[PDB]
Amino acid sequence: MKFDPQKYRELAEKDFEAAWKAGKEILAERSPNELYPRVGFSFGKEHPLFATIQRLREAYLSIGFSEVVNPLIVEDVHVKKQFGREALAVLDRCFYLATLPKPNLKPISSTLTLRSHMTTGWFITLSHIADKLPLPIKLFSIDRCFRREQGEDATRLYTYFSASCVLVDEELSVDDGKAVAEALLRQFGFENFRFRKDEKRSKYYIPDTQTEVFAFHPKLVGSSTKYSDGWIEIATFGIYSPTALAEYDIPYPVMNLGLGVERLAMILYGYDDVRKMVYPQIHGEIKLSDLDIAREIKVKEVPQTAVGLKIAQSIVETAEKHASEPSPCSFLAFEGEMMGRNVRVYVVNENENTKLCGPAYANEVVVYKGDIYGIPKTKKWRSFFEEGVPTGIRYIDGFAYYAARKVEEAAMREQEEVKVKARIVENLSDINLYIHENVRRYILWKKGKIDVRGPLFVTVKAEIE
Amino acid sequence: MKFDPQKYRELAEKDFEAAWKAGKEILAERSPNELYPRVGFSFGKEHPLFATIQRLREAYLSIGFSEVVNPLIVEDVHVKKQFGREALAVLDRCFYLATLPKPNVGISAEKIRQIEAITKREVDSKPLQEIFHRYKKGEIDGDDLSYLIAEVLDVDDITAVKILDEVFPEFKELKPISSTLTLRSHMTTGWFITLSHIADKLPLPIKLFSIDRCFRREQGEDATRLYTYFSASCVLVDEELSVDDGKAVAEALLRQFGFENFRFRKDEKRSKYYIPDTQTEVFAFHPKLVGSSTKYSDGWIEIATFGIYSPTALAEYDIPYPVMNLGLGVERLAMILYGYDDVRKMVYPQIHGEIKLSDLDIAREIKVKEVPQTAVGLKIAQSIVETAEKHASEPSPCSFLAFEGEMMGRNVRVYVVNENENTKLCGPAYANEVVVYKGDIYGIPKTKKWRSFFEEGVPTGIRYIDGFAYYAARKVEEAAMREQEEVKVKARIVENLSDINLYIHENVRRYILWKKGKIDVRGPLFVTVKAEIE
Amino acid sequence: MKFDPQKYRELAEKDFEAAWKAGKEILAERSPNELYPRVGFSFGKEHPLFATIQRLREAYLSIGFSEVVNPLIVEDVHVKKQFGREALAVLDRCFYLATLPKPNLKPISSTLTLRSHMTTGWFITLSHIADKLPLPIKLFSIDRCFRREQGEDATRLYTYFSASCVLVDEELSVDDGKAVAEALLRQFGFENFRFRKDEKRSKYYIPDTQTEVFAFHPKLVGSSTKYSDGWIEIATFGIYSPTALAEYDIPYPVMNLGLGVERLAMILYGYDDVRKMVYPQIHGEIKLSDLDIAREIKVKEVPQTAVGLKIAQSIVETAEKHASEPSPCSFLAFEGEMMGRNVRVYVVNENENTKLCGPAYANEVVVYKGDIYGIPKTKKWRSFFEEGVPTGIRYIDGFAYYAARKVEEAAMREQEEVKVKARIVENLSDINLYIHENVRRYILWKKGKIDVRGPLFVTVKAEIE
RNA sequence: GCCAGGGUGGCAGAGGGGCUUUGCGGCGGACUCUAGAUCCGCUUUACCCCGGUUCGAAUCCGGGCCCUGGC
């Protein structure tokens, strides 16, 4: 709360520490659902695909390549202009754009196609600058592409992200393509590189230039896959055929390196199933931390009055000690008045031989590995208490508030007495605690479980007159 | 050059100032194309579009929303689930994914295929009527190097590219076949699918965003729209929602891009997927816009849209809770930020010939053709400058010793002369520099008339004589190989760079023209350099 | 609110649009302090100094230079090792580190000094790698420095940020220093560059290499300063003297370019007074947008019941039309019951000749250029309404809630009748509206003003029995 | 979407059934010239797409696009 500079200012002149301890007065008093971890900040979280993409843009920029956006929708006449006589073989794997005919039904395919890879648009973009700008030209672009490869879902998908770049100079070896791969690929951890000529020998790449980069990343050695040796084919590249360049008037050669993003994204953040990565919202993959599950566990009914708080706060204060005395046996915990009439609180196990409070009065709720447990803090549960997030809410704590608010209902209902009792704990409601219906459908979905059981055996009678 | 730390230290410890002025020995004597701005560093540059997309990402993340990738290609059945009836109206402005079928090598084109000379072009190889069926079964692109380079011999595709052209005129009959798959017009289409799988399993409120591509059809015109665009979108899932939440987000979002005031109007469309009377149009005022060659002189521009998803479409995906959806269109926001007027010219600039080199970049490309090769020549020219730079007003004729030394092991002595008379040793435009300005290369002299060019353009630092000197510096060294005895190189008038030793790579040359630039390098340089290489 | 998929699902099968409009039912109903712009998200905002710093790191990295952290605290013996015989002249402008002597009072100066510029630490850092790593070496570092230059505050400060870098090769011209300046400086807008030899001729720079970069930035032409010509000295650089390198065993030369950050930061974000930039929290410079001032303007007392809302909501609904009828004249607006007893609301200007509602019943509150106004939406105030942020809260609106909640106090106080009246409006309290005491001390600090005046002249009587 | 004038080569811009401008610029060659001029040689015989009329159309008729004096 807002204090007074002077007041405290002067107050410190006399006995300092007496005024220092006086400071504790400004601290706010917190209710049960107002303290950590039932209250916490949040924050956005980026997707591994995109992250990697940005991480790739910089990587490219860092080795000199300027960014550019290439044509995405194109007339197949281009694929044809490039692949020469192999052009049709390719047009198969590509998609075509079809539209609906205006009924002044049945889509009418057209000559347009979604690019199967960046290269389709490259020749188009390089066509306008290849002979006007000073060499070398270093362009790159990380955008979307569309392939039809078997039209699968498991192995691959309909749209991927190419991390393309092109180098336009008067003289180019396959080497420039080698350098660019290492410079680019190294900024991600890859340490050793190996290149092997590609058999596919795509016709748009000068014969015997098309290569396949193989990079080693220590993050892989030991991986639960065939990438355990540490190496993985991570990118391909070649040098555009004069046959294709000619088709677009590009006089100088051109080196073109392509990077398969979803793969890199996977290597980096360690996902195994591309789909489970790029599309986890669908593939059931969704998680909440124990700390999160925790925060979501909150007291249902809680004392709505200043006194109410100091009531249950006492109820427990006694059970924390008198939960032993051989029952029957009654103890008094509170003495004061709320709203208008004086009040006193009673605690006793009316029943015959046994103890006052059940053996579960001291069971704390903790979340662990996805499950919500109700357990005593015994040298047996340690790991659950030292690897999970202990709610901080104990059985008696959970209980108290219920009573401290239940007598609060009688205090305003004119009533004179109420006997709030509690035996077993079949779940949370029984311990006066809840979780939004959604975290619930969650726990189940993530096939986790809630084990909040226990013999509380504690009753509280209160009289207001 | 590297020096000796000890020496330079034990000498400086005693005598400092002497060591200091000595340092100059470690610097490097650069030739002519080894000087600024003939030398420089290069750096990559980002594209306004991708740039904004990044800013946009951070922006969102900075307000709670977590990133997600939504379904791009979807069954139009979804659209018809998000518009009920008004669906068709949309699917007209959408694209469907067509695709080439396989060469029907059976039935229709089989019977009449078995009534001619099946095969004449000698190829033999047992009837691979199954290796062709595995095609009408499941093949792809990287499968040609199997039924040729491993079938009818012949490497990779040296005969496969034509064997499928001459003997197989069939393939040239395939036609893409439309389907029910579509390229989402806007993000929303994919939100229902994604929110579908989690609208009730994760804790509320749900804040998700995604800046990805979307395809639309609108009068095939590069100007009045583009086939593909970007849509920085977000969805807010929570129990209780009001259009306010749409504003609150639109505010906090735009506010990180300058915009200082917002106004929201109700959209006329009144689309079906949005609750009735919630589809809002958000207008924001941004300073950079105040007074411009645009229609947003007053500063206000409509930058996004948003509304609540009808509890109707939500059910179509079994989503219990209501959901807010804001949709900032990137391309514009980018133009406003990076100052562009024409969408197409901005996003796709190389294509629209919007390339451009700077004064400084042109100046950097103007190299010196004929340049020395021996430490001597470097001095010969360096010297030819001295005598020619000083004795510029000497009523010709008249020789002038410029250099005296041994080059390549031969006594060398070159002089700066003039043949005619009634004039001066060197022409008037001998001390003319090449200044690039406003995109045109110039060969002018410093004046109170040219100031504008030397203080706005960027001087190359090369003057006609400085250019020539290097040409001569080469000739003399040449004779030092042809062991001649007398070379008298001479240059009259200047009409271009050639007549100055200067030049520029062909590409920069074409740029100049393409850009309507102009090179102006003329003037009386007149100054011969007679050499006496013994 | 959470709806039912099926219910709405089927409901749409019959008449769609009847079910569509049925959708409006899920939308939450908002109270006065719950709608825009009295509710809005917030977000961090970086400081121009730092921003520019990061923006500088990338710039450097983008031209190849790797990052490194140099020594900050150093024995003056270094300044001495470098400046040779000029070393003392320098030691003047530098600070020294002094500590308190442990009393088993008066600080005891020491031999340590806070670096006056990066160069002091450069020689130290280059000492270990200059001859072990492959050339060229390109290092950079943007860190803090300490100068004593006149020990001023106005002109300059005690600590600045140097954006240093060093280039270690076998052969180096002054040119490398020129290139690096343009490459670095261009990534910020600077278009044309001019270098002039520095007279200072610092002794640690090979004689006649020390230069001063002058860069042109169109963002300056027309500036309200001497940087109107567009050019500004933005950085200096030279080539380390063999005399100094020798002192640290560096065999090869070294080019060193230094960038004065606070200046660049200023050019970029356009601040004139460095201090008003780097330290605005102190120099009174603190702002809130009209939109912000707006959001902070909220209804004080508002209907705490479901009905209460639909009450004031009606009170206004009538004044919005009957604020004309020649007074006296009474109208009824509400008919229903709250909590338990039926209720009716009256509105009349008991007084003699005039109109029912004062001429200010339709005055909306809007914030503009820093002031909080209470004005009618007349074709005279337009600009205030089209450049500012209209609260949306009008006089009657502000009023209503007061009444609708005032009768709510009688409804629970057992009472039978209440006459809430209102004549003039001397300020906000009078219109039932407030602003946190802090935005208030703000408006004043930013010497802005609040003009919420007006003759509301509107009374409301209500009877509950 | 609606009356009407128009959509000509690197640029400007007359005419216009088929042969057909012109000026600027560039391209190549030549010049006794101390200054930014001189002469000779030059393209892709240029006039959007699909139909109609004709011996034939850039020049004549309809449909699709592009700039407007206007709604």
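Numbers in chain C come straight from Swiss-Prot, and the residues shown are 1-104, 174-534, in order.
Per deposition record, X-ray crystallography, 3.3 Å.
Here the Cβ of each residue, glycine as well, is placed from N, Cα and C on the backbone.
Over all protein chains present, the Cβ of C:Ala232 (substrate binding site) has 23 other Cβ atoms lying within 10 Å. Look at Swiss-Prot and you will find C:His186, C:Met187, C:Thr188, C:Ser231, C:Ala232, C:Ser233, C:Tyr273, C:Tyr274, C:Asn325 tagged as substrate binding site.
Counting every protein chain shown, the Cβ of C:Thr423 (mutagenesis position) has 13 other Cβ atoms within 10 Å. In the three-state DSSP classification, C:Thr423 (mutagenesis position) falls within coil. A mutagenesis experiment is reported in Swiss-Prot for this position, C:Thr423 to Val, and the note states: Shows higher activity than the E418N/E420N mutant with both suppressor tRNA(Opal) and tRNA(Amber), and the activity with tRNA(Opal) and tRNA(Amber) is almost 30% of that of the wild-type SepRS with tRNA(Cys); when associated with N-418 and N-420.
Of the candidate binding-site residues, C:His186, C:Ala232, C:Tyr273, C:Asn325, the one lying closest to C:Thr423 (mutagenesis position) when CA atoms are compared is C:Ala232. For C:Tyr273 (substrate binding site), applying a Cβ distance below 8 Å and a minimum sequence separation of six or more within one chain yields C:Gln82, C:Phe83, C:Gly84, C:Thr188, C:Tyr309, C:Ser310, C:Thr312, C:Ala313. C:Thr188 (substrate binding site) carries a helical DSSP state (H, G or I). Sequence-distant neighbours of C:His186 (substrate binding site) (same chain, 6+ apart, CB under 8 A from its CB) are C:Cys214, C:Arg216, C:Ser231, C:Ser233, C:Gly327. Mapped onto three states, the DSSP output places C:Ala232 (substrate binding site) in strand. Around the Cβ of C:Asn325 (substrate binding site), 26 further Cβ atoms fall within 10 Å across all displayed protein chains. Counting every protein chain shown, the Cβ of C:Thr188 (substrate binding site) has 27 other Cβ atoms within 10 Å.
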